[PDB]
Amino acid sequence: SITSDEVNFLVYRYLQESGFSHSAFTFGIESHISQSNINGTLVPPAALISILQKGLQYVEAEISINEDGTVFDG
Amino acid sequence: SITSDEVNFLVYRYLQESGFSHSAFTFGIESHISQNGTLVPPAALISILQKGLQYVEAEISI
Amino acid sequence: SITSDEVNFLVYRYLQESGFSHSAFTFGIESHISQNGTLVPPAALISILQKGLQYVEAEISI
Amino acid sequence: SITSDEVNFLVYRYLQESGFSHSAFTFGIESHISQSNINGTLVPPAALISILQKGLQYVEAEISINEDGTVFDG
């Protein structure tokens, strides 16, 4: 369950991968990214997008299981 | 399927809310965040990412 | 009497020319540099500052 | 005769004094201001504006001395 460093690294990498050059620079400094303890070479591309995707899907599935209810509800 | 604009708005709000003043300012421009917010509550990037890890841990428990 | 806009344009051009990419970008917005350039040649902040020190050294030689 | 560090410090202080918060931040990092060797407490307010002023005046005076020429020119 997710730390500030982890979300900061995910965001930093999103800005980099999307060519948000000015934001990447400012954010790397403001979030103190160099002092974080994450091995970037082990972080796959589109990691933020992908986890966030799966978050949306996860909520959709949490909803759809209770979507119909049962014919015995009362 | 999450769009670019949607991700961008989610991180913009995260930057604002986390007090990353200079990043929010710069990202707001670079994003062209047209400079419904109302439907994006606080901590929304974080909340969705948290659901995503829950989902990843479900694939890892296959 | 140098105006704000004039100083701002002089530093904006200095930031651009010196390769301070992120500062120029951010300053261009913060300055509202309306986003005649043609009349402001390269190294113009520097050249005027250099004349100013020449003038300061003339007051120091009073 | 003026170094990059000096003009960078002058500019940094201009952005600060004018409340250009976002630019000051970015520029302090990009110009590596912390590694410069200038004692800020000895730098007066509006220093950039003032030296730049005096530069304009200095050029005006360089011009005005040759403005009329003489009645013996030929």
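Chain A is numbered as in Swiss-Prot; the shown residues are, in order, 53-126.
The backbone N, Cα and C atoms fix where each Cβ goes, and this holds for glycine too.
Annotation comment: Swiss-Prot describes A:55-87 as domain 'LisH'.
The secondary structure of A:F77 (mutagenesis position), as reduced to three states from DSSP, is helical. Among the mutagenesis entries in Swiss-Prot is A:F77 to A, noted as: Abolished homotetramerization, leading to a homodimer.
Classification of A:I90 (mutagenesis position) by DSSP places it in coil, neither helical nor stranded. Quoted from Swiss-Prot, the note on mutagenesis experiment A:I90 to A is: Reduced interaction with NCOR2 and GPS2.
A:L94 to A or E appears in Swiss-Prot as a published mutagenesis result, with the remark: Does not affect interaction with NCOR2 and GPS2. Cβ neighbour count for A:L94 (mutagenesis position): 6 (other Cβ atoms within 10 Å of its Cβ, all protein chains included).
Neighbour list (A:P96 (mutagenesis position), Cβ cut-off 8 Å, at least 6 residues apart, same chain): A:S102. Swiss-Prot lists A:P96 to G among its mutagenesis entries, and the accompanying note reads: Does not affect interaction with NCOR2 and GPS2.
For the mutagenesis experiment A:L108 to A or Q, the note given by Swiss-Prot reads: Reduced interaction with NCOR2 and GPS2. Classification of A:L108 (mutagenesis position) by DSSP places it within a helix. Of all the Cβ atoms in the protein chains shown, 16 others lie within 10 Å of the Cβ of A:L108 (mutagenesis position).
What Swiss-Prot notes for the published mutagenesis of A:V111 to N or Q is this: Reduced interaction with NCOR2 and GPS2. Abolished ability to repress transcription.
According to Swiss-Prot, the mutagenesis experiment A:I117 to A carries this note: Does not affect interaction with NCOR2 and GPS2. Same-chain residues at least 6 positions away in sequence with a Cβ under 8 Å from that of A:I117 (mutagenesis position) are not found in this chain.
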Surrounding CB atoms that lie within 10 Å of the CB of A:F77 (mutagenesis position), all protein chains: 23
Close approaches to the domain 'LisH' (A:55-87) from elsewhere in its chain (Cβ under 8 angstroms; 6 or more beyond its ends): 95, 97-101, 103
Nearest of the mutagenesis positions (A:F77, A:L108, A:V111) to A:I90 (mutagenesis position) - Cα to Cα: A:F77
